[PDB]
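A.B. asks: My structure is below; once you've seen it, I'll send some questions.
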Amino acid sequence: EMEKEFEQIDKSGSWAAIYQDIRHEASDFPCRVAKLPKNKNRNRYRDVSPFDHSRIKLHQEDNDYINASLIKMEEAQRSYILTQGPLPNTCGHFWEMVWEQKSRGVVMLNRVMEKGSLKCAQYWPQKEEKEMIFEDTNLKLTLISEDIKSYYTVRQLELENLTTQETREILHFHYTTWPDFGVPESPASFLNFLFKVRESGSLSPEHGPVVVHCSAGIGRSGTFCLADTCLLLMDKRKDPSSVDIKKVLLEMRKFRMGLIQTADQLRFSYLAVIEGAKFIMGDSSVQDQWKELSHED
Ligand SMILES: O=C1C=C(c2cccc(O)c2)S(=O)(=O)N1
Ligand SMILES: [Mg+2]
């Protein structure tokens, strides 16, 4: 059981060892397409690639490659697409992927600039009157509105397939206070944000998989998805004790390498799930408490 395990690990001060064991046991599958010469400029980081078996293929005969993986959680019955922060030449591909996969939401866990360098291209419009056109994939993107909170912003975007003139509403959830290789300010802030995403319908089965990204699409993104899946699993049978967090993380790592980048992100993942469990088990008022403690206003 996670809370007792949490205490055992904290007491023995062995998060580093627990975390390293997960890395040792993590799946290793080929990433041949990602490593092809023609795709070198479609990858942000040399050591972070999508496995071939779970990579998202763009529906174009040209080059179907994008650094994105489909994490399909069978038991939990939820899917997520984890991808890297778009590069200046892959913003059209990113939106092509959102369209073809029928995604309703995009969860961004990083800032365009972190630690003095560019971690992601400005792939969405910052002003209503300045829409963006991705000519390579023939897609149009317009900012419809935005709701800025203290540590996250929610934007409503309109994505249009210029070929058919079909349009869709895309919700953008931008967590702005999560440091690279770091952890959220508190389980509260993180949980308040995850539940904001959930309440929007973006994670629902009627839509395609939500697109989740940070800079590499494995650390913060992994932490976000692990927490969500674990909470959904204990929701399925109202049995928090049946959920094995390490087991769930290992299952997710069969779909994309390096999910959860530090021992403290793993430790934070446990904290988020244990605190989130109060809501799952019937204490509805805890959601208001998180909102309060997160200081979003
Ligand atoms: O906490 C993190 C660390 C990342 C990271 C960034 C660059 C290389 C890498 O291996 C991990 S992320 O953008 O996937 N989230
Ligand atoms: Mg204005």
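The numbering of chain A matches Swiss-Prot: 2-298, in order.
Per deposition record, X-ray crystallography, 2.1 Å.
The backbone N, Cα and C atoms fix where each Cβ goes, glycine too.
From Swiss-Prot, here are the annotated features:
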DOMAIN    3-277  domain 'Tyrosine-protein phosphatase'
MUTAGEN   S50 to A or D  No phosphorylation
MUTAGEN   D181 to A  Substrate-trapping mutant
BINDING   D181, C215, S216, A217, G218, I219, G220, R221, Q262  substrate binding site
MUTAGEN   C215 to S  Catalytically inactive mutant; abolishes sulfhydration
ACT_SITE  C215  active site, phosphocysteine intermediate
A.B. asks: Would you count the other CB atoms within 10 A of the CB of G218 (substrate binding site), including those on all shown protein chains?
C.D. replies: 28
A.B. asks: Give me the long-range Cβ neighbours of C215 (mutagenesis position): same chain, 6+ apart, Cβ under 8 Å, in sequence order.
C.D. replies: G86, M109, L110, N111, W179, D181, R221, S222
A.B. asks: What whole-number value in Å do you get for the largest C-alpha pair distance within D181, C215, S216, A217, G218, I219, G220, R221, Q262, the residues recorded as binding substrate?
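C.D. replies: That value is 12 Å for the farthest Cα pair.
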A.B. asks: Output: those recorded positions from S50, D181, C215, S216, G220 whose CB lies less than 6 Å from an atom of ligand 1, in sequence order; none if no residue fits.
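C.D. replies: So the answer is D181, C215, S216, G220.
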A.B. asks: Measuring Cα to Cα, how many Å separate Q262 (substrate binding site) from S50 (mutagenesis position)?
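C.D. replies: So the Cα of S50 (mutagenesis position) lies 14 Å away from that of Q262 (substrate binding site).
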A.B. asks: Determine which residues of this chain, when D181, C215, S216, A217, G218, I219, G220, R221, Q262 are set aside, have a Cβ within 8 Å of the centroid of the substrate site's Cβ atoms, and list them as they appear in the sequence.
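C.D. replies: Same chain, not in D181, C215, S216, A217, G218, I219, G220, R221, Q262, Cβ within 8 Å: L110, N111, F182, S222, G223.
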A.B. asks: Between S216 (substrate binding site) and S50 (mutagenesis position), what C-alpha distance do you get in Å?
C.D. replies: 12
A.B. asks: Please report the Cα separation of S50 (mutagenesis position) and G218 (substrate binding site) in Å, rounded to an integer.
C.D. replies: 10
A.B. asks: Could you say whether, by DSSP, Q262 (substrate binding site) belongs to a helix, a strand or a coil region?
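C.D. replies: Note: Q262 (substrate binding site) is coil by DSSP, not helix or strand.
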